[PDB]
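A quick write-up on the structure given underneath.
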Amino acid sequence: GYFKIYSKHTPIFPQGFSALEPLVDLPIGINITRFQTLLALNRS
Amino acid sequence: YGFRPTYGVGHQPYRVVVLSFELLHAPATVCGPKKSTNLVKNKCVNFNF
Ligand SMILES: *[C@@H]1O[C@H](CO)[C@@H](O[C@@H]2O[C@H](CO)[C@@H](O)[C@H](O)[C@H]2NC(C)=O)[C@H](O)[C@H]1NC(C)=O
């Protein structure tokens, strides 16, 4: 029931090794079975 | 309701608030405050961090 997010930002699939450090452990406690990215459509 | 100022003690309106404690399968998120003590260094102490 904890939705854990890890994140990392690299300047410049690139070769190399970089580990991801935990970001936010949310106590959502919900079922997650589908996922979909949401984008921003700038009218300008 | 008969909220008259001249009513008796048993008839005067009173504010009542009911608290419900619900335990669910989801992780608990409303816990009581935790008391903490001072910090003792360079001594054999029983600790809890
Ligand atoms: C949507 O597009 C507009 C137009 O390109 C963006 O406005 C520009 O914002 C940049 C900074 O990111 C400024 O340097 C430009 O001068 C802006 N242009 C104008 C015409 O004002 C706007 O930021 C975009 N919207 C979002 C939410 O990023």
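Heads up, chain B uses Swiss-Prot numbers, so what you see runs 495-543.
Per deposition record, electron microscopy, 3.1 Å.
Cβ coordinates come from backbone N, Cα and C, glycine included.
Take the CB of B:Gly496 (variant position) and look out to 10 A: across all protein chains shown you find 7 other CB atoms. For the natural variant B:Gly496 to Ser, the note given in Swiss-Prot is In strain: Omicron/BA.1.
Per Swiss-Prot, mutagenesis B:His519 to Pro is noted as: Increased resistance to human covalescent sera neutralization. Neighbours of B:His519 (mutagenesis position), defined as other CB atoms within 10 A of its CB across all chains, total 6.
Cα of B:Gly496 (variant position) to Cα of B:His519 (mutagenesis position): a distance of 44 Å.
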